[PDB]
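Since the structure comes first, as C-alpha coordinates, the remarks are kept for the end.
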Amino acid sequence: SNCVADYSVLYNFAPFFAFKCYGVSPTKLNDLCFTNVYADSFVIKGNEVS
Amino acid sequence: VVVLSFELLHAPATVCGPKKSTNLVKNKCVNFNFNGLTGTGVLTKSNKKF
Amino acid sequence: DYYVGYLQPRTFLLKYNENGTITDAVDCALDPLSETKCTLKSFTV
Amino acid sequence: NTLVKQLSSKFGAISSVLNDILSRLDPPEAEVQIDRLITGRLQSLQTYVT
Ligand SMILES: *[C@@H]1O[C@H](CO)[C@@H](O[C@@H]2O[C@H](CO)[C@@H](O)[C@H](O)[C@H]2NC(C)=O)[C@H](O)[C@H]1NC(C)=O
(Lines of atoms letter the chains of each structure in order from A and count residues from 1; the text may use other names and numbers.)
(Lines give C-alpha, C1' and ligand atoms only; values in the text may rest on other atoms or scores of the structure.)
Protein backbone atom coordinates (compact mmCIF):
# COMPACT_ATOMS: atom_id res chain seq x y z
CA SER A 1 0.00 0.00 0.00
CA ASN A 2 0.95 3.70 -0.20
CA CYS A 3 3.19 2.99 -3.19
CA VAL A 4 3.35 3.04 -6.99
CA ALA A 5 1.97 -0.26 -8.31
CA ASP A 6 4.59 -0.82 -11.02
CA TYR A 7 4.19 -4.40 -12.27
CA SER A 8 6.88 -4.36 -14.98
CA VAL A 9 9.23 -5.74 -12.31
CA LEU A 10 7.26 -8.99 -12.25
CA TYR A 11 7.77 -9.58 -15.97
CA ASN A 12 11.42 -8.48 -15.74
CA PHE A 13 12.15 -10.66 -12.69
CA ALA A 14 11.58 -14.08 -14.23
CA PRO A 15 9.61 -16.16 -16.72
CA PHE A 16 6.88 -18.05 -14.87
CA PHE A 17 5.17 -21.41 -14.96
CA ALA A 18 1.84 -19.60 -14.77
CA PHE A 19 0.72 -15.97 -14.63
CA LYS A 20 -3.09 -16.12 -14.53
CA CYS A 21 -5.18 -13.07 -13.63
CA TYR A 22 -8.86 -13.54 -12.80
CA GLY A 23 -10.27 -10.08 -12.09
CA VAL A 24 -8.14 -8.03 -14.49
CA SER A 25 -5.99 -8.55 -17.55
CA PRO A 26 -2.28 -9.13 -16.72
CA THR A 27 -1.33 -6.15 -18.96
CA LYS A 28 -3.80 -3.65 -17.41
CA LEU A 29 -2.32 -3.91 -13.89
CA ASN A 30 -0.20 -0.76 -14.40
CA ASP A 31 -3.21 1.41 -15.35
CA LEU A 32 -5.52 0.48 -12.45
CA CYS A 33 -5.50 1.61 -8.81
CA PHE A 34 -5.72 -1.01 -6.06
CA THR A 35 -7.36 -0.34 -2.70
CA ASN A 36 -5.25 -2.91 -0.81
CA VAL A 37 -2.65 -5.21 -2.41
CA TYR A 38 -1.87 -8.45 -0.55
CA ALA A 39 0.93 -10.80 -1.61
CA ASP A 40 0.33 -14.36 -0.33
CA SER A 41 3.67 -16.20 -0.60
CA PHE A 42 3.81 -20.02 -0.40
CA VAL A 43 5.42 -23.14 -1.96
CA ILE A 44 3.33 -25.94 -3.55
CA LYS A 45 3.83 -28.86 -5.96
CA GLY A 46 3.26 -28.67 -9.70
CA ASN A 47 0.32 -31.06 -9.49
CA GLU A 48 -1.25 -28.67 -6.98
CA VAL A 49 -0.77 -25.46 -9.00
CA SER A 50 -4.13 -25.99 -10.69
CA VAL B 1 3.31 -19.30 -5.80
CA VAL B 2 2.49 -15.67 -5.08
CA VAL B 3 -1.13 -14.57 -5.12
CA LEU B 4 -1.68 -10.82 -5.56
CA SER B 5 -5.10 -10.24 -3.99
CA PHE B 6 -6.84 -6.90 -4.36
CA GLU B 7 -10.24 -5.25 -4.70
CA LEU B 8 -11.30 -2.51 -7.12
CA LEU B 9 -13.86 -0.20 -5.48
CA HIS B 10 -13.25 3.06 -7.38
CA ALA B 11 -10.08 3.47 -5.29
CA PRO B 12 -11.07 4.39 -1.70
CA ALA B 13 -7.28 4.00 -1.27
CA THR B 14 -4.88 4.36 -4.17
CA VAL B 15 -1.72 2.23 -4.63
CA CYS B 16 -1.82 3.32 -8.28
CA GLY B 17 0.35 2.21 -11.15
CA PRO B 18 3.10 4.30 -12.78
CA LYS B 19 0.79 6.90 -14.31
CA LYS B 20 1.45 10.65 -14.50
CA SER B 21 -1.04 13.19 -13.16
CA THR B 22 -1.99 16.32 -15.12
CA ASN B 23 -3.60 19.66 -14.27
CA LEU B 24 -7.29 20.14 -13.53
CA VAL B 25 -9.60 21.70 -16.12
CA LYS B 26 -12.96 23.05 -14.95
CA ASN B 27 -16.22 24.06 -16.68
CA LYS B 28 -15.39 22.08 -19.87
CA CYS B 29 -16.48 18.70 -21.22
CA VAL B 30 -13.43 16.55 -20.53
CA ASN B 31 -12.53 12.92 -20.13
CA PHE B 32 -11.21 12.00 -16.72
CA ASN B 33 -9.46 9.32 -14.68
CA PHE B 34 -9.60 9.88 -10.88
CA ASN B 35 -7.67 7.05 -9.17
CA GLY B 36 -9.01 4.75 -11.86
CA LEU B 37 -12.54 6.19 -11.90
CA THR B 38 -13.04 6.68 -15.64
CA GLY B 39 -15.65 8.75 -17.43
CA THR B 40 -16.60 11.81 -19.44
CA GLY B 41 -18.24 14.94 -18.11
CA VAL B 42 -17.96 18.56 -17.04
CA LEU B 43 -16.14 19.00 -13.73
CA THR B 44 -17.14 21.96 -11.59
CA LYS B 45 -16.35 23.22 -8.12
CA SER B 46 -18.59 21.31 -5.73
CA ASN B 47 -20.67 22.91 -3.00
CA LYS B 48 -21.83 19.58 -1.55
CA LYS B 49 -21.37 19.36 2.20
CA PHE B 50 -19.10 16.32 2.33
CA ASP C 1 -22.01 3.13 33.10
CA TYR C 2 -21.04 0.76 30.29
CA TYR C 3 -23.19 -0.74 27.51
CA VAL C 4 -22.47 -3.59 25.08
CA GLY C 5 -24.66 -4.61 22.15
CA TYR C 6 -24.04 -6.91 19.21
CA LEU C 7 -24.28 -6.41 15.47
CA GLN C 8 -26.25 -8.70 13.18
CA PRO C 9 -26.89 -8.75 9.41
CA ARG C 10 -29.81 -6.40 8.90
CA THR C 11 -31.31 -4.24 6.19
CA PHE C 12 -31.94 -0.59 7.07
CA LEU C 13 -33.66 2.28 5.30
CA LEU C 14 -31.41 5.30 5.99
CA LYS C 15 -32.78 8.85 5.71
CA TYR C 16 -30.29 11.48 4.53
CA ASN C 17 -30.60 15.25 4.91
CA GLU C 18 -29.70 17.93 2.35
CA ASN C 19 -26.23 17.68 3.91
CA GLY C 20 -24.25 14.45 4.03
CA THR C 21 -25.78 13.17 7.28
CA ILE C 22 -28.26 10.48 8.34
CA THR C 23 -31.26 11.81 10.28
CA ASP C 24 -33.31 8.62 10.82
CA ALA C 25 -33.46 4.91 10.06
CA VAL C 26 -35.94 2.03 9.76
CA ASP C 27 -35.06 -1.52 10.85
CA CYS C 28 -36.77 -3.47 8.06
CA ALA C 29 -37.40 -6.63 10.16
CA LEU C 30 -38.52 -4.97 13.41
CA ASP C 31 -42.25 -4.58 12.77
CA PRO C 32 -44.75 -5.04 9.89
CA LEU C 33 -44.93 -1.26 9.70
CA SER C 34 -41.15 -0.99 9.40
CA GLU C 35 -41.13 -3.73 6.77
CA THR C 36 -43.78 -1.79 4.85
CA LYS C 37 -41.75 1.42 5.11
CA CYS C 38 -38.74 -0.41 3.67
CA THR C 39 -40.88 -1.96 0.92
CA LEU C 40 -42.17 1.49 -0.08
CA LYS C 41 -38.87 3.29 0.70
CA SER C 42 -40.70 5.92 2.73
CA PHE C 43 -40.92 7.02 6.35
CA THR C 44 -44.61 7.90 5.84
CA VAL C 45 -47.13 5.22 4.83
CA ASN D 1 -37.11 5.24 -12.38
CA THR D 2 -37.08 1.49 -12.77
CA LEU D 3 -35.51 1.75 -16.19
CA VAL D 4 -32.73 3.92 -14.83
CA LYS D 5 -32.25 1.81 -11.69
CA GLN D 6 -31.60 -1.29 -13.83
CA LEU D 7 -28.40 0.39 -15.04
CA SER D 8 -26.87 -0.48 -11.66
CA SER D 9 -27.50 -4.21 -12.13
CA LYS D 10 -24.55 -6.43 -13.00
CA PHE D 11 -26.49 -9.24 -14.74
CA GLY D 12 -23.56 -11.55 -13.96
CA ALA D 13 -20.88 -9.05 -14.99
CA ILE D 14 -17.96 -8.12 -12.76
CA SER D 15 -19.18 -4.51 -12.77
CA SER D 16 -22.21 -2.52 -13.89
CA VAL D 17 -19.89 0.29 -15.09
CA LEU D 18 -18.78 -0.22 -18.69
CA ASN D 19 -15.63 1.86 -18.21
CA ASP D 20 -14.48 -0.48 -15.45
CA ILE D 21 -14.86 -3.49 -17.74
CA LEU D 22 -12.95 -1.83 -20.57
CA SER D 23 -10.26 -0.48 -18.23
CA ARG D 24 -9.68 -3.79 -16.43
CA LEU D 25 -10.10 -6.38 -19.21
CA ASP D 26 -8.60 -6.97 -22.64
CA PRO D 27 -11.11 -7.13 -25.60
CA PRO D 28 -11.62 -10.95 -25.61
CA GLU D 29 -12.76 -10.85 -21.92
CA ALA D 30 -14.39 -7.45 -22.02
CA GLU D 31 -16.71 -8.69 -24.76
CA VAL D 32 -18.05 -11.39 -22.43
CA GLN D 33 -18.69 -8.98 -19.58
CA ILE D 34 -20.17 -6.44 -22.01
CA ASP D 35 -22.45 -9.02 -23.64
CA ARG D 36 -23.79 -9.83 -20.17
CA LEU D 37 -24.57 -6.16 -19.62
CA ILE D 38 -26.02 -5.74 -23.12
CA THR D 39 -28.36 -8.70 -22.63
CA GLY D 40 -29.61 -7.28 -19.34
CA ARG D 41 -30.06 -3.82 -20.84
CA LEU D 42 -31.93 -5.28 -23.84
CA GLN D 43 -34.48 -6.99 -21.61
CA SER D 44 -34.82 -3.83 -19.50
CA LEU D 45 -35.62 -1.65 -22.52
CA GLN D 46 -37.86 -4.26 -24.15
CA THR D 47 -39.82 -4.59 -20.92
CA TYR D 48 -40.15 -0.81 -20.65
CA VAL D 49 -41.44 -0.43 -24.21
CA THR D 50 -43.84 -3.39 -23.88
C1 LIG E 1 -26.95 21.84 6.39
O2 LIG E 1 -25.71 22.57 6.43
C3 LIG E 1 -25.86 23.99 6.61
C4 LIG E 1 -24.47 24.58 6.57
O5 LIG E 1 -23.73 24.08 5.47
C6 LIG E 1 -26.58 24.25 7.94
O7 LIG E 1 -26.69 25.64 8.23
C8 LIG E 1 -27.47 26.45 7.34
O9 LIG E 1 -26.70 26.92 6.22
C10 LIG E 1 -27.43 27.77 5.32
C11 LIG E 1 -26.48 28.13 4.19
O12 LIG E 1 -27.08 29.04 3.28
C13 LIG E 1 -27.93 29.00 6.07
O14 LIG E 1 -28.69 29.83 5.19
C15 LIG E 1 -28.80 28.54 7.24
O16 LIG E 1 -29.26 29.67 7.98
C17 LIG E 1 -27.99 27.63 8.14
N18 LIG E 1 -28.78 27.19 9.27
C19 LIG E 1 -28.87 27.88 10.42
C20 LIG E 1 -29.74 27.28 11.48
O21 LIG E 1 -28.27 28.94 10.59
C22 LIG E 1 -27.93 23.54 7.91
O23 LIG E 1 -28.62 23.75 9.13
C24 LIG E 1 -27.71 22.05 7.69
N25 LIG E 1 -28.98 21.35 7.68
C26 LIG E 1 -29.37 20.49 8.63
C27 LIG E 1 -30.72 19.87 8.45
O28 LIG E 1 -28.66 20.22 9.60
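In chain D, numbers come from Swiss-Prot; the residues present are 960-1009, in order.
Determination method: electron microscopy, 2.9 Å.
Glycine is treated like the rest: Cβ placed from N, Cα and C.
Of all Cβ atoms in the protein chains displayed, 15 besides its own lie within 10 Å of the Cβ of D:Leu981 (variant position). Taken residue by residue with DSSP, D:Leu981 (variant position) is part of a helix. Quoted from Swiss-Prot, the note on natural variant D:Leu981 to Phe is: In strain: Omicron/BA.1.
Cβ-based neighbour count (10 Å, all protein chains) for D:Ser982 (variant position) stands at 20. For the natural variant D:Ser982 to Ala, Swiss-Prot gives this note: In strain: Alpha/B.1.1.7. The structure shown keeps the original residue.
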